[PDB]
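Enquirer: Right, I'll just put the structure down here and ask away after.
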Amino acid sequence: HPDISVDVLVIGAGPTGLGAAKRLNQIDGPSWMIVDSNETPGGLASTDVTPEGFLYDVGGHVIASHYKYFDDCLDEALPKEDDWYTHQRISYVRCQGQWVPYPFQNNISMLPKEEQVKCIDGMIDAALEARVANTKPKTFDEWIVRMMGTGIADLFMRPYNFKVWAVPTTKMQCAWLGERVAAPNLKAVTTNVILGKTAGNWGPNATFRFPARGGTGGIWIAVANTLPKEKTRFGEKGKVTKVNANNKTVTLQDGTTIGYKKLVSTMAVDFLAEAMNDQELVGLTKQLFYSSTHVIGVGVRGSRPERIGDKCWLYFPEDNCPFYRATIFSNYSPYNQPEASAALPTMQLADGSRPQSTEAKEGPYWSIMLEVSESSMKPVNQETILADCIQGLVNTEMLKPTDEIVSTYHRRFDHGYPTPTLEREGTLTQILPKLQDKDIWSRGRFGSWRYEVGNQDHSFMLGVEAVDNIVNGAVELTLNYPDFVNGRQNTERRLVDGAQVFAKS
Amino acid sequence: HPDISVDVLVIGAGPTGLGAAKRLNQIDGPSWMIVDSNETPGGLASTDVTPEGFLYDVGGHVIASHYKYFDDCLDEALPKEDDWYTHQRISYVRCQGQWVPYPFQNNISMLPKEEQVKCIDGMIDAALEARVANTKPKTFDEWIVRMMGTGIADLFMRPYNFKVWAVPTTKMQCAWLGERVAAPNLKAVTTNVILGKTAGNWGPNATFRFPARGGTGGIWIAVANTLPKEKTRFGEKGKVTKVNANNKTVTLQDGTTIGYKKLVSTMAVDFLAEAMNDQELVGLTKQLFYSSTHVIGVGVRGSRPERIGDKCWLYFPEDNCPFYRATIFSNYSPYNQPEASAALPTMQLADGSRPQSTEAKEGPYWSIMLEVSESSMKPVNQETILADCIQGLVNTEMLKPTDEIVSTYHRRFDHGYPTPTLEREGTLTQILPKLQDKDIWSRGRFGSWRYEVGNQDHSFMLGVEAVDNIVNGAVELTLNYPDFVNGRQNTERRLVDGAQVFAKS
Amino acid sequence: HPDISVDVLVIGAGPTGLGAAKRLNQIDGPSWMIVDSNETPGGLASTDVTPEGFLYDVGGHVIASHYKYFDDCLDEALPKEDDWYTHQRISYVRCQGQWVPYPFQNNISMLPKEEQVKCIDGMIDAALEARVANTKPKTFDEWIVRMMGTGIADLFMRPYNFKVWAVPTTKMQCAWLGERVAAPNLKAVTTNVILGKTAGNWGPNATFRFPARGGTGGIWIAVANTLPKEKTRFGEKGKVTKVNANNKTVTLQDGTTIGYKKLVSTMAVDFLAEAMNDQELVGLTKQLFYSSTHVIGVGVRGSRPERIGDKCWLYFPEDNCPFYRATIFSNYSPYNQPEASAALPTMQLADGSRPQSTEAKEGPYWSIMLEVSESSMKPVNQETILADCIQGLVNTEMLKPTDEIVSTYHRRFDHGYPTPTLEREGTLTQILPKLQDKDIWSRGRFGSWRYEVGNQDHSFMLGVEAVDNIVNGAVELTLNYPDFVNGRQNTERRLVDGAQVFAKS
Ligand SMILES: Cc1cc2c(cc1C)N(C[C@H](O)[C@H](O)[C@H](O)COP(=O)(O)OP(=O)(O)OC[C@H]1O[C@@H](n3cnc4c(N)ncnc43)[C@H](O)[C@@H]1O)c1[nH]c(=O)[nH]c(=O)c1N2
Ligand SMILES: Cc1cc2c(cc1C)N(C[C@H](O)[C@H](O)[C@H](O)COP(=O)(O)OP(=O)(O)OC[C@H]1O[C@@H](n3cnc4c(N)ncnc43)[C@H](O)[C@@H]1O)c1[nH]c(=O)[nH]c(=O)c1N2
Ligand SMILES: Cc1cc2c(cc1C)N(C[C@H](O)[C@H](O)[C@H](O)COP(=O)(O)OP(=O)(O)OC[C@H]1O[C@@H](n3cnc4c(N)ncnc43)[C@H](O)[C@@H]1O)c1[nH]c(=O)[nH]c(=O)c1N2
Ligand SMILES: O=c1ccn([C@@H]2O[C@H](COP(=O)(O)OP(=O)(O)O)[C@@H](O)[C@H]2O)c(=O)[nH]1
Ligand SMILES: O=c1ccn([C@@H]2O[C@H](COP(=O)(O)OP(=O)(O)O)[C@@H](O)[C@H]2O)c(=O)[nH]1
Ligand SMILES: O=c1ccn([C@@H]2O[C@H](COP(=O)(O)OP(=O)(O)O)[C@@H](O)[C@H]2O)c(=O)[nH]1
Ligand SMILES: O=c1ccn([C@@H]2O[C@H](COP(=O)(O)OP(=O)(O)O)[C@@H](O)[C@H]2O)c(=O)[nH]1
């Protein structure tokens, strides 16, 4: 008989595991506990800080919630109005010296006329083709072409998506983009060209909120703190090293064993297979594909430059920079970087030269967070990637050669994106049911490996729904039907349901 | 304070209400009770018996379950093997003296050559227009013409559907029919014409099980029996006369008042509106449409005729008989009619004449169940409908003129089919949300008025899911997404969920 | 025995009759003769002159030859290089107070931005519908909507075409327009909108030559002069009043009778029917439709204004003027108006007011020629149309209010355009064969009533080909296959054929 026994064991306290935990805690029926190898909950939704005081999420993290239940927990965790800042969803695409508003096609009036011709001609071809299309596109690349046409494809989505996914667009499926037909809005695009008009898809309605303190990682610390502490086990004392599926026991690094009746695993499914010592599942999970993420942070002296302004995130299809995305992280919260009165020396200038002085000087400061993808089809030289990113910032005119850099940050996250390869579903529909047969709910960004339901809210709800399936027999909608949950009003499930209202009488 | 107070009150003990009751009973949290004006539960899924011992369902009732939860409750209620009979579906459409395998549109091969031409020609035209169509059909009639062509429309779909729906095809929408109306495939249908092959396998009820005793009504009597008796109130004592939505109070016929927190109402929603004395709702519910159903039963002396054989239910598009469907109800169970030793006099011959004597002779007996529709667009002579049905049986060669009729049955059910009119959804989205904001869950065949989820399993699950939404914040999937629940295997929710398993440990 | 007998009689000495005459004269086999009621040959290709010395054609006459035979005869008649002036076509459409290069539909790029959107949107709809179309358009309006879209239809094609044809586009067929109405290309037109480029080169009259003296009418005077005088009878002495098709006898106004073996009649076919006293033919001809043309000429004092420049003819779709077209007739030849030293009093100022002086003053002079259509569907006030035209010139800024008018011209031509009505062909295939049976070749603009082969070269060749059929069994290609002769270079028939070469030895 094991050291600890519980009805439901949750491995991992990133968003998915915390969702499972929040729902278990709310139901307050079956016994449970949650473990994690990190002392700080949050997983890939955590936040780091540099010795100079610049915070960085694991790349650009922007919340777009599809669920009331997620809103209920975030509101419970950070309830005061100044626990959050609200921003319009402002983004641009860097293209031929221009910051083109997102989405790219509605803004090609900024491009040279010769290119507008090429773009509109291709989109005309695509519209005429879409009018008689009776088949669905099979690859990401076929979907891009059919929706954008050849010309607009080549400028943005094709070279951009290679830089994100670190695999070619011809190697990915396209079901993950949803059930909407790959077709051009030719009239809308052509109208903006005729009118010489730009127009981004943001505004008063198209907002996001960002935590005032602690970056994105602050949310999940705050949510985890609503859990009964004695049911949590975070740190080296919570690292799972062995899973015995046939015996329903888990072993921690410090030798502690935990018995379960149902297991919600939120670790990477390939790590799970290894921890189970199941050669068959190991072989199957190795057939999946993922890219690694390098996050580069650069802290800059100065008030925010006019050329930067209220930009939030930025896309980089071109090859004059290694990053696919930049975030003006200082625009998300004033507490993402030191106050103006904090004194820091200049480490270097953006062109790489030494500062004129070594003295500490005051701010204010602003901050850029960059993402570089890595895979076997796209290597990354870890020794030079920081300097390459900074050169990238000059090339894209985000930084002047003279701009003063006061903080740098680089970290590699091995499992960054679960790739929607052509083979992904063929592999997962083998892996997930074999685990399901052993009472293991493998869920999450890498627990279930589905990017289209791979955001914080999706993840959290994957945990919530898993628990609901285990206890109340609910359908796991987010797991199995991404287009469905992403397209509907998910308002039925709440942090206080009927069951708790009736029980309290 | 009212006489009785429950958290959830369930009005009606047909399948929908019994569903709510079963789930409320399983969950065993909030207090509840269920009321019906009938002493015998079952609603339109009940069974009558004639004084001569012939049972008749409310028209042809064949179970095709889309849900494990529904299976669990039927199996609990009738757990023995000899509680059920299994049957292969044998279904035909009567057309020009011939029997055409169901579905008609997939069996053009059995028609005379000249009618095959008209049908295939129409289907070729439809196929070619459909290759370039980029707008969905609006009405049932447009859908028919666009999916099958004019030949099949005129020969079968238009007269048949007026004859069952009691409105023309032009008056109905076409989003309800995914699992009711087969779309013919040009190549497949033409291939079977050339090869002279049938294709009678389409649809969810190609196999079915029928209760050995009590008809369909036996199921719901048995299901109801599994509930705690003290939480039920069936009979005159349970007839709801007033619903006061603002006070959350219901008044029964005997003056008993029941206070509730949440109301699941499964009575026809137009009745509910009247009971609420809500003139705005009465006005809205009157924009809905329904047809009435006459059920005619005919008991016949003799061993089962060869021309009848293993036939299950039969469709009649033609105007030489008033009924749209006949069921060989004696094929569903030996106990739907008397044993062969039972002595019964002949009441009349099928040709309408008196028999020679009043002598009670033995059997065996077989039995036909007929349905005639009625509406404000399709009047029915109540006084002659029985004799008209019997003559229809002679015209269609179901009965020989000399056949000996030993029992007759006729009953009119005012609310038979909830009609999928063009206006339905526009009216329902004014009605159901209004009731919802008063904490009223109106659900079921006439409770929420949606035929595409209007079968026994559907109904049962509307009640189940309503409770699950009330207690556990579940999505009401069957109510809002018929194609979704009709096209998947719904296996997640069970009579015993983890909740009950864990609570017993 | 009649007064005169010839093998072939030609009625009319417009271009069609002269064509018949020239071919008969070249062949020099059958005896022949040509009559006209007018002392001066030319018909609708004649030229009038005002007492002040301003010449006016019957509206805008620009030669675009499809035939080497036609060129041969023009070169014979006017052999000197200084008999002709060559011009580049400068043609615009008046829209929203600006000039848009002809053709409108290829020059969307010169419209105001909001109309560019309207136009391109319509063309996009048309392109998408044309992608799946399997039916040919039946009316002119349907053709416009299908080839150009609603934007161009409403802004230009519908109002402009009513303004010329004097019937709505819905009343006309669309088989006539191959070389009359440019079909815009979506990609090309959109490209030129993006690039702000013009495309003014469409169609056969992008370059033209105009006779140096006598206007267009001078060509036909000179061509007629090459005919042997004794075989011509022009004037009151050559007016046909009765045609006796059965006795093959024509009666002239002075009572002179002419016997023929074959008749080539170039007069309006309705007039021919009347001259034949053939009530069945009259009824048939009355099913045809034509519009009348008002020609208004305005002579203006002054050197050619900068705003006019090298403009040739100009289209006016809008309602601030009654004419559909203006020609800068003084640009076609310096001899279309008086020399600069000619003294002429001012008749009026363009704004209607009397001149400051009544004295004769010098030039130079320029000259405007206007056209206004009339029909039973578009009445015209004969008494005010001159003044209305002049005011229209002020409205469109063709004339300053202070411009001095020294000459005015107004003439109504009752048969101006043979309308391509829906009924035209149905009617003509009754008429022309019934005349063919009587050995009458009815040919020409109103002789055979087909606008698509209704220009001077077409007409001329209808006469030539008529004769060639009578004598040599040639196919009448221009008559029966307009798209055939308009789409090729017709080089085979020359003013000197092998026949004449071989015979001269
Ligand atoms: C570059 C980039 C950019 C974005 C995003 C991610 C990345 C990488 N996201 C996605 C977001 O980060 C993601 O949805 C969640 O972090 C997924 O959480 P999971 O809990 O499934 O696992 P995740 O990897 O977060 O957490 C898993 C947890 O399991 C633990 N674990 C692993 N092995 C263990 C073991 N053996 N024993 C014990 N514990 C173990 C880990 O410590 C970790 O805490 C996002 N989201 C969004 O809402 N908006 C956005 O804009 C973005 N953008
Ligand atoms: C002709 C025909 C044919 C078929 C079918 C129906 C009909 C009419 N059905 C559908 C099936 O009958 C249906 O799904 C259920 O009976 C509907 O369940 P409810 O609980 O919604 O309504 P239903 O009408 O069954 O039950 C409502 C109940 O509420 C009660 N009630 C009404 N007013 C009240 C009041 N004032 N107070 C208290 N109680 C009140 C009534 O007494 C009744 O018992 C079927 N299904 C299938 O699975 N296979 C099939 O082939 C068919 N075919
Ligand atoms: C407003 C407008 C604009 C244009 C044009 C016309 C008009 C009205 N044309 C067309 C051109 O004018 C036309 O092609 C010829 O004039 C037609 O020659 P027909 O000989 O068939 O008849 P046409 O009518 O020219 O000649 C008929 C002859 O028959 C004679 N006649 C009638 N009744 C008679 C009787 N009872 N007895 C004896 N003789 C009789 C008449 O006197 C007349 O001479 C043109 N062409 C072109 O090449 N380029 C252009 O841009 C244009 N544009
Ligand atoms: O051969 C057939 C018989 C029926 N139907 C259609 O199927 C529908 C459902 O009838 P069914 O008898 O399966 O169900 P019920 O009327 O008993 O609810 C009808 O409305 C018909 O339009 C069909 O398309 N082909
Ligand atoms: O065959 C029918 C006859 C009537 N109704 C409904 O009944 C309403 C009329 O209600 P009223 O109480 O005025 O009763 P009725 O007019 O039928 O006598 C109509 O609006 C319809 O919605 C129906 O659905 N089917
Ligand atoms: O910009 C323009 C001007 C004219 N037309 C069409 O061209 C036809 C022929 O007109 P045009 O001035 O060539 O010849 P005409 O009327 O003098 O015979 C007209 O009926 C118009 O419908 C056109 O499509 N675009
Ligand atoms: O603008 C017009 C007016 C009349 N017509 C023709 O002239 C005939 C009418 O004849 P008319 O003016 O003699 O009157 P009606 O013969 O009917 O009395 C019509 O059938 C038309 O063919 C025409 O082509 N254009």
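Since chain A takes its numbers from Swiss-Prot, the residues it shows come out as 3-507.
Structure determined by X-ray crystallography, 2.3 Å.
Cβ coordinates come from backbone N, Cα and C, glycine included.
As annotated in Swiss-Prot:
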- A:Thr18, A:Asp38, A:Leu46, A:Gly61, A:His63, A:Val242, A:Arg327, A:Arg447, A:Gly456, A:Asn457, A:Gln458, A:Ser461: FAD binding site (BINDING)
- A:61-62, A:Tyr104, A:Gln107, A:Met159, A:162-163, A:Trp167, A:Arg182, A:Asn207, A:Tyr317, A:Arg327, A:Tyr419, A:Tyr453, A:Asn457: UDP-alpha-D-galactose binding site (BINDING)
- A:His68, A:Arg91, A:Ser93, A:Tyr419, A:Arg447, A:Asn457: NADH binding site (BINDING)
- A:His68, A:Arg91, A:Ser93, A:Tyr104, A:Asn203, A:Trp315, A:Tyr317, A:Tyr419, A:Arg447, A:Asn457, A:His460: NADPH binding site (BINDING)
- A:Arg91 to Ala: Lowers the catalytic efficiency by a factor of 125 (MUTAGEN)
- A:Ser93 to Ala: Lowers the catalytic efficiency by a factor of 14 (MUTAGEN)
- A:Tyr104 to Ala: Lowers the catalytic efficiency (MUTAGEN)
- A:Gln107 to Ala: Lowers the catalytic efficiency (MUTAGEN)
- A:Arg182 to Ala: Lowers the UDP-galactopyranose binding (MUTAGEN)
- A:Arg182 to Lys: Lowers the catalytic efficiency (MUTAGEN)
- A:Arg327 to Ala: Abolishes the catalytic activity (MUTAGEN)
- A:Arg447 to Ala: Lowers the catalytic efficiency by a factor of 2000 (MUTAGEN)
Enquirer: For each of A:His63, A:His68, A:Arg91, A:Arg182, A:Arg447, count the other CB atoms within 10 A of its CB; which of these recorded positions has the top count?
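Expert: The residue with the densest Cβ neighbourhood is A:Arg447.
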Enquirer: Sort out the sequence-distant neighbours of A:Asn203 (NADPH binding site) for me: same chain, 6+ apart, CB within less than 8 Å of its CB, listed by position.
Expert: A:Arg91, A:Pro103, A:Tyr104, A:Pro105, A:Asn108
Enquirer: Between A:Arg182 (mutagenesis position) and A:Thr18 (FAD binding site), what C-alpha distance do you get in Å?
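Expert: That comes out at 27 Å between the alpha carbons.
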Enquirer: Tell me, in order along the sequence, which recorded positions from A:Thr18, A:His68, A:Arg327, A:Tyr419, A:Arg447 have their CA within 10 Å of A:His460 (NADPH binding site).
Expert: A:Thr18, A:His68, A:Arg447
Enquirer: What does DSSP assign A:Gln107 (mutagenesis position), in three states?
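Expert: Note: A:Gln107 (mutagenesis position) is helical by DSSP.
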Enquirer: Out of A:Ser93, A:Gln107, A:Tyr419, the recorded positions in the record, which is closest to A:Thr18 (FAD binding site) when you go by Cα distance?
Expert: A:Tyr419
Enquirer: Give me the CA-CA distance between A:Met159 (UDP-alpha-D-galactose binding site) and A:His68 (NADH binding site), in Å, as a whole number.
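Expert: Between the alpha carbons of A:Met159 (UDP-alpha-D-galactose binding site) and A:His68 (NADH binding site) there are 25 Å.
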Enquirer: Out of A:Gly61, A:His68, A:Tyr317, A:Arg327, give those recorded positions positioned within 10 angstroms of A:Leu46 (FAD binding site), comparing C-alpha atoms, in sequence order.
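Expert: Close recorded positions: A:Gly61.
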Enquirer: Within 10 angstroms of the C-beta of A:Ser93 (mutagenesis position), what count of other C-beta atoms is obtained when all protein chains are considered?
Expert: 22
Enquirer: I'd like to confirm something. Which of the recorded positions, A:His63, A:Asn163, A:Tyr317, A:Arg327, has a Cα closest to the Cα of A:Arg447 (mutagenesis position)?
Expert: A:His63
Enquirer: Just name the most isolated of the binding-site residues A:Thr18, A:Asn457, going by other Cβ atoms within 10 Å of its Cβ.
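Expert: Minimum Cβ neighbour count within 10 Å, taken over the binding-site residues A:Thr18, A:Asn457, occurs at A:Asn457.
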Enquirer: For each of A:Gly61, A:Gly456, count the other CB atoms within 10 A of its CB; which of these binding-site residues has the top count?
Expert: A:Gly61
Enquirer: Which of these recorded positions has the least crowded Cβ, counting other Cβ atoms within 10 Å: A:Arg327, A:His460?
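Expert: Candidates: the recorded positions A:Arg327, A:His460. Fewest Cβ atoms within 10 Å: A:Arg327.
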Enquirer: Counting distance between Cα atoms, which of the recorded positions A:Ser93, A:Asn163, A:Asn457 is nearest A:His68 (NADH binding site)?
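Expert: Sorting the recorded positions by distance from A:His68 (NADH binding site), the top entry is A:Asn457.
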Enquirer: Looking at the binding-site residues A:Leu46, A:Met159, which sits with the largest number of other Cβ atoms within 10 Å of its Cβ?
Expert: A:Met159
Enquirer: Sorry to bug you, but what's the C-alpha spacing from A:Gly61 (UDP-alpha-D-galactose binding site) to A:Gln458 (FAD binding site), rounded to the closest Å?
Expert: 13
Enquirer: Counting across all protein chains shown, how many other Cβ atoms sit within 10 Å of the Cβ of A:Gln458 (FAD binding site)?
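Expert: Other Cβ atoms within 10 Å of A:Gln458 (FAD binding site): 27.
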Enquirer: Are there residues of the same chain, six or more positions away from A:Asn163 (UDP-alpha-D-galactose binding site), whose CB falls under 8 angstroms from its CB, and which are they?
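Expert: Listed in sequence order, they are A:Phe142, A:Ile146, A:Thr171, A:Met174.
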Enquirer: Hey, what's the widest CA-to-CA gap across A:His68, A:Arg91, A:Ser93, A:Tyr104, A:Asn203, A:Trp315, A:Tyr317, A:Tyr419, A:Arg447, A:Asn457, A:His460, the NADPH contacts in the record, in Å?
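Expert: Spelled out: the longest distance between any two Cα atoms in A:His68, A:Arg91, A:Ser93, A:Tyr104, A:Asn203, A:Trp315, A:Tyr317, A:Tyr419, A:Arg447, A:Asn457, A:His460 is 27 Å.
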Enquirer: Between C-alpha atoms, which of these recorded positions comes nearest to A:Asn457 (UDP-alpha-D-galactose binding site): A:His63, A:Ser93, A:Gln107, A:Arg327?
Expert: A:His63
Enquirer: Could you give the Cα-Cα distance between A:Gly456 (FAD binding site) and A:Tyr419 (UDP-alpha-D-galactose binding site), in whole Å?
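Expert: About 9 Å separate the Cα atoms of these two residues.
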Enquirer: Please report how many Å separate the Cα atom of A:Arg327 (mutagenesis position) from that of A:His63 (FAD binding site), as a whole number.
Expert: 11
